[PDB]
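So the structure is just underneath, and the comments pick up after that.
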Amino acid sequence: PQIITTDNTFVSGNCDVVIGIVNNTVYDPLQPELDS
Amino acid sequence: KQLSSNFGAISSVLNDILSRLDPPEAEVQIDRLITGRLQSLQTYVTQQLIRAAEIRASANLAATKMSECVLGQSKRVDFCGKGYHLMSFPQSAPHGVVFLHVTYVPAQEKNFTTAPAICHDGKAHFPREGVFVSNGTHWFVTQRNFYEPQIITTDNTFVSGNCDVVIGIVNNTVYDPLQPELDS
Amino acid sequence: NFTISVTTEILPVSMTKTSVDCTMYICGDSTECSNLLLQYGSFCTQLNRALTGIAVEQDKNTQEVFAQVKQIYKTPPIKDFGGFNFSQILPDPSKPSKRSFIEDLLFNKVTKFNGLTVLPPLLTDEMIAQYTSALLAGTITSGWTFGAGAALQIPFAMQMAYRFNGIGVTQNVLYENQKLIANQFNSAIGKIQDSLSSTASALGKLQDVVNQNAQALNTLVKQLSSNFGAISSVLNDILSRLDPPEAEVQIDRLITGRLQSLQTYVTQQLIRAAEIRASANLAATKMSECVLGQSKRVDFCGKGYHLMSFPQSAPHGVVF
Amino acid sequence: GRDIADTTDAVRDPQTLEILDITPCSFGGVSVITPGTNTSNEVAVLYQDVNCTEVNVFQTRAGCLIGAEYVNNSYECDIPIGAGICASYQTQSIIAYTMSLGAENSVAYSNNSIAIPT
């Protein structure tokens, strides 16, 4: 297992066209480096 | 030539038997001729079916070869000549087909020092695509099937575990190009 | 988690290159019999050229399977390939035939005056073992690149990382767990040599090929003893007993039955030779696509995410 | 006595109680190893499955070979004879050789050596 990052996933459209989707929080690897 | 065989008849010519003999003996000689020619013909037809079966299997192989190798990039090695495969171009032949399998073949080699992983901050780095190499003075990353070196960056590598577990691991610095962007 | 298992797969490659002297079969040192055979024409020469084409075809089968590599590679003296012990499957130079121990088990598990001749195979078993030693040498050292051209030499951990990336497993999985994979492969090698030392029911196909050939030859020999309506099956008895026309009637019956028997035998040999040729093309395909590279065809090379196979020489066959 | 083919394998003499084992005489097929008639007229006879006693002589596993000067060098196969032995027409005369399996190539394996197609 690894944490869902922005380089693990690619965005496509919006979250109403897809069946079976759950809600979560995507970790941004750019976030702690941009905070630093 | 098997027409010329008598098979015990007085001649292999049918008309000679018909013109020489009365039918009570000529039917017997003709019966021997029918027996011999029918056996020869059945042997011939048997050879015909076995050879046509062999050519049928060859045609099925040729259809498979063009349907995979011509109509797309069949990456099965040695189906389409020696080497990595690009195309084959079918040309007609008398009772056959001839392909022109154009292939990718490597030419010249060069020895380099390799490590399956490197270690930057106590963390193991594996290449996402390719293999780490060394020319003797620096550790560089390259393609598996062609030599072009690049600087090993964060985006060339994926971090997995620590440096204790893998063997053959050397000590280097993983470049982060995000750090000069933060320094910018 | 996972496991690594090896699996045998036994394919017959060639038959026994058997040639029959047709005139000697039908007429053993007889003049009137050879006269009445040549009255029937070119049956005998056609059957001889047919059996010759069969023998040339099995030689071509053995050649087209075993001679895929040109450069005969040889293992380096440092045998340390990541803990993978190949000692049973490598050939043994201390044995007077440079064969593997596995190939010794394979050869161990496998069991006249009438023109019935056996032509020798062109490639002897030792040079077949030398071909297979070259194939394992290229597979262990160079990886799969030796089938593509030059032997691009690679380490074995790099090779197994590349094969795992071929089946989709990322290389960190093998590099963090290589010792377990090596121990599982060595244990599977132990189980396959125990299974080959156990019984010959795996080699029953190859034994069945040899037994079919022996059944055909023995039935042909028994058909020599058949009268086909004659007063004797011994030709010299009829020649001694009878006047020449009264002998030649019985000789006609004997040549008729024996030519039908030979045509039957040649037909069975032809169909079985075509079957063996198709099996040889299948074996050549399997070795070219699984030994010389990593196949992604499922169930073509045993159950599971296939990585490679290693050939072993077998009597009239090959084993992956 | 009888053989496996219902043929007379052994006899006893009628005048004297002496037992004789009958073996038929040493026979084998005749093969001719030749190059083309465009090239030469020289032929080499390969007797099959007999030793070279009962017949420039070399003995093969396939049988008696006459006319091929046996060479201890190894060439690629041109005319296959049997059991790893092949023939060719060079200086000319018919020769016999153990056929070559190719060129040996030692592979420089190491635990950190690679070869890349540059």
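All chain C residue numbers match Swiss-Prot; in order, they span 717-827, 854-1062.
In case you wondered, yes, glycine gets a Cβ from its N, Cα and C as well.
Over all protein chains present, the Cβ of C:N764 (variant position) has 18 other Cβ atoms lying within 10 Å. According to Swiss-Prot, the natural variant C:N764 to K carries the following note: In strain: Omicron/BA.1, Omicron/BA.2, Omicron/BA.2.12.1, Omicron/BA.2.75, Omicron/BA.4, Omicron/BA.5, Omicron/BQ.1.1, Omicron/XBB.1.5, Omicron/EG.5.1.
According to Swiss-Prot, the natural variant C:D796 to H carries the following note: In strain: B.1.1.318. Annotation note: C:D796 (variant position) sits in a coil segment as assigned by DSSP.
Here Swiss-Prot notes a natural variant, C:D796 to Y, with the remark: In strain: 19B/501Y, Omicron/BA.1, Omicron/BA.2, Omicron/BA.2.12.1, Omicron/BA.2.75, Omicron/BA.4, Omicron/BA.5, Omicron/BQ.1.1, Omicron/XBB.1.5, Omicron/EG.5.1. Listed in sequence order, there are no same-chain residues at least 6 apart in sequence whose CB falls under 8 Å from the CB of C:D796 (variant position).
In the three-state DSSP classification, C:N856 (variant position) falls within coil. Just so you know, the Cβ of C:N856 (variant position) picks up 18 other Cβ atoms within 10 Å once every protein chain is counted. According to Swiss-Prot, the natural variant C:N856 to K carries this note: In strain: Omicron/BA.1.
All chains included, 18 other C-beta atoms sit within 10 angstroms of the C-beta of C:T859 (variant position). According to Swiss-Prot, the natural variant C:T859 to N carries this note: In strain: Lambda/C.37.
Recorded in Swiss-Prot as a natural variant, C:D950 to N carries the remark: In strain: Delta/B.1.617.2, Mu/B.1.621. Taking a C-beta cut-off of under 8 Å and a sequence gap of six or more, C:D950 (variant position) has no contacts in its own chain.
The local packing around C:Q954 (variant position), expressed as other Cβ atoms within 10 Å of its Cβ over all shown chains, amounts to 14. Quoted from Swiss-Prot for the published natural variant C:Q954 to H: In strain: Omicron/BA.1, Omicron/BA.2, Omicron/BA.2.12.1, Omicron/BA.2.75, Omicron/BA.4, Omicron/BA.5, Omicron/BQ.1.1, Omicron/XBB.1.5, Omicron/EG.5.1.
Remark: C:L981 (variant position) has C:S746, C:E748, C:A989 as non-local neighbours, by Cβ distance under 8 Å and separation of at least 6 in sequence. Annotation of the natural variant C:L981 to F in Swiss-Prot: In strain: Omicron/BA.1.
According to its DSSP assignment, C:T1027 (variant position) is helical. With a cut-off of 8 Å between CB atoms and residues at least 6 apart in sequence, the same chain places nothing near C:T1027 (variant position). Quoted from Swiss-Prot for the published natural variant C:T1027 to I: In strain: Gamma/P.1.
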Check: Nearest to C:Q954 (variant position) in three-dimensional space, by Cα, is which of the variant positions C:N764, C:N856, C:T859?
Finding: C:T859
Margin query: I'd like to know which variant positions lie near chain D: of C:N764, C:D796, C:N856, C:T859, C:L981, C:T1027, which have a CB under 8 A from one of its CB atoms?
Written below: C:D796, C:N856, C:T859
